[PDB]
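Enquirer: What follows is a single structure, and I will ask about it in a moment.
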Amino acid sequence: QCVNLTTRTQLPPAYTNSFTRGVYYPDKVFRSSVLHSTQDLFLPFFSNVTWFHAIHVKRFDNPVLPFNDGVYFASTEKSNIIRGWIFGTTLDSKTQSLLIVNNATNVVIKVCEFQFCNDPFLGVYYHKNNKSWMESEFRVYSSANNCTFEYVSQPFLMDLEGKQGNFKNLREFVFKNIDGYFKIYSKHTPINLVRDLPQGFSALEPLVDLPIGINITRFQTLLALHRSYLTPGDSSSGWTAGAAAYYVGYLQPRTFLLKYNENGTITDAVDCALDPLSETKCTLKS
Amino acid sequence: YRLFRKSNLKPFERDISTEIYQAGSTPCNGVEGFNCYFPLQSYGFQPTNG
Amino acid sequence: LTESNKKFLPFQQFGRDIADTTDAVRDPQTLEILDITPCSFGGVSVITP
Ligand SMILES: C=CC1=C(C)/C(=C/c2[nH]c(/C=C3N=C(/C=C4\NC(=O)C(C)=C4C=C)C(C)=C\3CCC(=O)O)c(CCC(=O)O)c2C)NC1=O
Ligand SMILES: *[C@@H]1O[C@H](CO)[C@@H](O[C@@H]2O[C@H](CO)[C@@H](O)[C@H](O)[C@H]2NC(C)=O)[C@H](O)[C@H]1NC(C)=O
Ligand SMILES: *[C@@H]1O[C@H](CO)[C@@H](O)[C@H](O)[C@H]1NC(C)=O
Ligand SMILES: *[C@@H]1O[C@H](CO)[C@@H](O)[C@H](O)[C@H]1NC(C)=O
Ligand SMILES: *[C@@H]1O[C@H](CO)[C@@H](O)[C@H](O)[C@H]1NC(C)=O
């Protein structure tokens, strides 16, 4: 049932600076009022991260990206356009590919030999009769066989309705595959910020430990489409896209000095070897 | 069991794929032939076996 | 084992000090946090002719 997208205006890849982002709890041990030195795969401080922006003003971007030793993913949202991820190597039914989708009524995680389309997408439809939206186009894969892992969460619903203004929700994730465990860390935070990554510090909690055993080298995001009477044409052109954005960074094996406060919340961190001053701070544990 | 693979696995990695293994220098276009073996082989377990 | 005010996250079961010994545990029967303080403490000196 898939369909290629045609009315695209191409641009050079945008970039922004990751301002103290990419910190997650390295383990499940409670610590407080302590400076703890740990080495793990972290997003380097002040690093450069690729910025893609879904907008219509039509410019939207869901390329296949490398999964270099784990990925930092972040997005700014107002209407839940970003709903999922695809992870694998060839994404063409020859190997197993991890699919995470939030289709408004069920978060679904599967590891299966999916035959993916050239441009996977979801789609929501404007109703002029009543002020209500619904999800009606599901098109990520054409087939699924030799399916191995499957999880479906509880049923639910969420407001996929179009909002306007300034973005409201920053949703940060860390995705790593260690010895067959696909570890997902995440943090949700309210924001009032329109264009770039907010500056600040927020630690990412573990969320999971999916045993998949999948050799992952590339990934792709999944964007939903607004289709409305204001959008004429066939399925390949008759659409618009809500405004949102996402950022992609890559993790590297780094030593961090992590500050746990009296409540056990990580409130600051130093990326050792970032620069001579950070090395000094690491040496003095302060 | 799998007898031919381009590389070793990672720990707890699963590789259920069944594409043709190119032992030779020539592509095999996913057909069985010389230097183009199937990677999957099986055991013949018999009650009289060692 | 004493009462504590350490607000453990749902995924945390044990707390530790810098020396890595256990500070507190979450009781598996009643979801409360208990501090672990070693009993032995203080010094003893012997004065003798
Ligand atoms: C895609 C996989 C996916 C993950 C990993 C996920 C994690 C996740 N999202 C949550 C909240 C939530 N998650 C969403 C939606 C999203 N949040 C996101 O990061 C994304 C990509 C969406 C989809 C657009 C919303 C709307 C809430 C509730 C926010 C509220 O309280 O209003 C919760 C808390 C559930 C609870 O209340 O107990 C979890 C565990 N949700 C998902 O759909
Ligand atoms: C995981 O997948 C990657 C990509 O398919 C494998 O790396 C490829 O290995 C072949 C071996 O002939 C090379 O020709 C390709 O150039 C490699 N590509 C990349 C991107 O590295 C990798 O070997 C796989 N890992 C395992 C354990 O099977
Ligand atoms: C990486 O970030 C720096 C910021 O200092 C930027 O100048 C550079 O162009 C970025 N990389 C690419 C490939 O653009
Ligand atoms: C720790 O939690 C308490 C809740 O009792 C709160 O009052 C206090 O401000 C918190 N500390 C920090 C640093 O947020
Ligand atoms: C038995 O388990 C329940 C948890 O469902 C707990 O509330 C209860 O305290 C346990 N029993 C005892 C004696 O603690």
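Residues 14-70, 77-305, in that order, are what chain A shows, numbered as in Swiss-Prot.
So this one's electron microscopy, 3.1 Å, going by the header.
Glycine residues also receive a Cβ, built from the backbone N, Cα and C atoms like all the rest.
Annotations per Swiss-Prot:
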VARIANT   A:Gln52 to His  In strain: Omicron/EG.5.1
VARIANT   A:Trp152 to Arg  In strain: Omicron/BA.2.75
VARIANT   A:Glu154 to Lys  In strain: Kappa/B.1.617.1
VARIANT   A:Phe157 to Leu  In strain: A23.1, Omicron/BA.2.75
VARIANT   A:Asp253 to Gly  In strain: Iota/B.1.526
Enquirer: Just name the most isolated of the variant positions A:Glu154, A:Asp253, going by other Cβ atoms within 10 Å of its Cβ.
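Expert: A:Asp253, out of the variant positions A:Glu154, A:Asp253, has the fewest neighbouring Cβ atoms within 10 Å.
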Enquirer: Give me the count of other Cβ atoms within 10 A of the Cβ belonging to A:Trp152 (variant position).
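Expert: For A:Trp152 (variant position), the 10 Å Cβ neighbour count is 18.
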Enquirer: Between A:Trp152 (variant position) and A:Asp253 (variant position), how many Å separate their Cα atoms?
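Expert: Between the Cα atoms of A:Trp152 (variant position) and A:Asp253 (variant position), the distance comes to 20 Å.
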Enquirer: Going by Cα-Cα distance, pick out whichever of the variant positions A:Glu154, A:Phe157, A:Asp253 is nearest to A:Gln52 (variant position).
Expert: A:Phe157
Enquirer: In angstrom units, rounded to an integer, how far apart are the Cα atoms of A:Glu154 (variant position) and A:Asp253 (variant position)?
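Expert: Cα of A:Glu154 (variant position) to Cα of A:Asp253 (variant position) measures 18 Å after rounding.
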Enquirer: Please report the Cα separation of A:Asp253 (variant position) and A:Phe157 (variant position) in Å, rounded to an integer.
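Expert: Each residue's Cα considered, A:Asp253 (variant position) and A:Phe157 (variant position) end up 16 Å apart.
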